[PDB]
Amino acid sequence: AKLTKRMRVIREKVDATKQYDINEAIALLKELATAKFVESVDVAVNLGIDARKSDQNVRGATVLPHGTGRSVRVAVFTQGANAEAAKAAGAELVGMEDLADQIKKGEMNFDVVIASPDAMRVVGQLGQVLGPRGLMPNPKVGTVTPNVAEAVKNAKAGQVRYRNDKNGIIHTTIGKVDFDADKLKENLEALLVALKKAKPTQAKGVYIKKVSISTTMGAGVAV
Amino acid sequence: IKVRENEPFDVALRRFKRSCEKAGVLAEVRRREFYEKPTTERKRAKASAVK
Amino acid sequence: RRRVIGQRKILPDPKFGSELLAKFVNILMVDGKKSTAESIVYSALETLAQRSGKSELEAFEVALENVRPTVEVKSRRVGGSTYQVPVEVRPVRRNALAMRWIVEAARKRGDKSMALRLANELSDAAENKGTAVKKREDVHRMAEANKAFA
Amino acid sequence: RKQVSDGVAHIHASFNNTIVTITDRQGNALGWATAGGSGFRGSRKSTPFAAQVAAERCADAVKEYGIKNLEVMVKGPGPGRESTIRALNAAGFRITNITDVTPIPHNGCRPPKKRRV
RNA sequence: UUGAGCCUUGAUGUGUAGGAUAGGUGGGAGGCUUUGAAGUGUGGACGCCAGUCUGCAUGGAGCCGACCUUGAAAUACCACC
RNA sequence: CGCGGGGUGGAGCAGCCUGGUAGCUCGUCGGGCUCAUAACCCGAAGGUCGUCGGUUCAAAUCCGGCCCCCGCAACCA
């Protein structure tokens, strides 16, 4: 090193080897920020469980007080009066066959798409344009249900979605560095207990190999 | 031919005009170890009709 | 062997005075009728201005100055054995070789109107994509890995 | 190492191979190339093209030494002689000392009819 | 002199097609360059010949998506691996 | 008592990271070649890439199980 001036002035506040206690650093997390974009604190977990076998692949989503670090714009594909119930619960766009032409042609202004089972006949024709975005609803993960009003509300309330990468590693954001550091020790447990309930059916003995926590292009914190 | 001339040449030698078959050059005079003796004859010349 | 031959350079076209257009209608000549070919090539600009053709100064030059062929492939004998060797394209077929590569690509296409198949083939040469331009590139890419013999 | 701006050379061409070697007058190796180093085989390893490409591989081995004039020796009958001497200019060299070093090794005889052609 | 290992440093991605070396994967519109590219030429070098790196004559904040089109799918500006 | 690989016209093998896609050698039925015979070369004919689950618009292929094969394998009283 060789290091950029934006971070060289933050090493004027922090040690290069110490990982700081999240119960003691509660005034320091807001103080190491330097970027022209919003910096975060993200959790890095090592697995496992088998590093190759896809039967032990981990997937899911967990609800948090700040979700992904922002609110989401939710769209709902539903016919008749059940669509007005989702519009009053958390949807900002109601979808129908007239909207399935626009999504296929290329234009979409929403973070999450939910559908009801008799409306899912239309959305089934969008599976290849919604696929590479992770935007496609699927009954086998609950993103298709008759109670669409509760399903749009589950997304609007703020949730984070995950799956493990190659050789068994998984990374997820748990707050902005400017957000209340007092709650990091509380929200980390709500993330961990939910990820621990997501253990595979054929998992045996162990599940976590190592846990680490760091800031965007910045220092690590200790638990 | 076994020549040492270097620099300003092209097209892989054979530079002498009429050097083999129906003359030139030499074999005039092909027999009895005298092959290069006409070169000496036409250098010790002097006249060629001698009495 | 002997010969040393007489050669022909052909008459220019009777409307434009172009001998390059004359060689193009000769390569476009089928069944010996020859007047039919005049009604297929350079018989519209409204079909080139339908796709990529920009201004009339390029309505035929996209088959002339747009490309330069240099070599042809196949094998040649050297000493006691045969090898694959790129050979030097002759300097008067140089400007008339791509004419076959355009006329063949249009003639063998299944898309109805032949006057429109040819204007569409000239448009696909004006973008410098696929047909004729890759038949130049494929043999140059071959000759960039084959240099020991000529 | 360091700039020296001086060296000696050897260039050989036959009807089965062609080579280039640059060294010092104190016997140090400076650069080498061969038609097999250029990756050629059989009836193609003696071509005047195989000689002209090997000449530039040796000019890349000596590149930091500062050399522009070197004392040359020439060997063998093969047509690679003519293109490897033209390639001294493509190597950036300008010569003042060049001699044929080929073994004779006896008087005569009988110039061939093949090779060329 | 080097085997194994750990940090530091720098770049990996071209099945295939064209404008095009779409890494994975999740974000995202104003963000980055003032020895700095543009662009046609006498040059150096790796090459999958497309591209990139460096030098000189120069000109000196662009440029790019969205526009326009190619494709299930994007292409400024960026974590993380 | 375990693990890796395999299941493909008549016999034995491909593979992977081009998912929109059955390749091959050997034989057989026929030619090139030849005075035949050998050496080399390439047309033609014939099969559910086993089998039950799964993801999907889609798997012989990948992901889970089974079984028969082909190679390696270990222990308490």
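Following Swiss-Prot, chain C shows residues 3-152, kept in their order.
The way this entry was determined, per its header, is electron microscopy, 17.0 Å.
Quick reminder: no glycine exception, Cβ is built from N, Cα and C everywhere.
Pulled from Swiss-Prot:
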- C:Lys36 to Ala or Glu: Defective in ribosome assembly (MUTAGEN)
- C:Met116 to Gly: Significantly decreases affinity for its own mRNA (MUTAGEN)
Whole-number Å distance between the CA of C:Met116 (mutagenesis position) and the CA of C:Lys36 (mutagenesis position)?
15
C-beta crowding around C:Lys36 (mutagenesis position), within 10 angstroms:
12
Among all protein chains shown, how many Cβ atoms are found within 10 Å of the Cβ of C:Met116 (mutagenesis position), not counting that one?
17
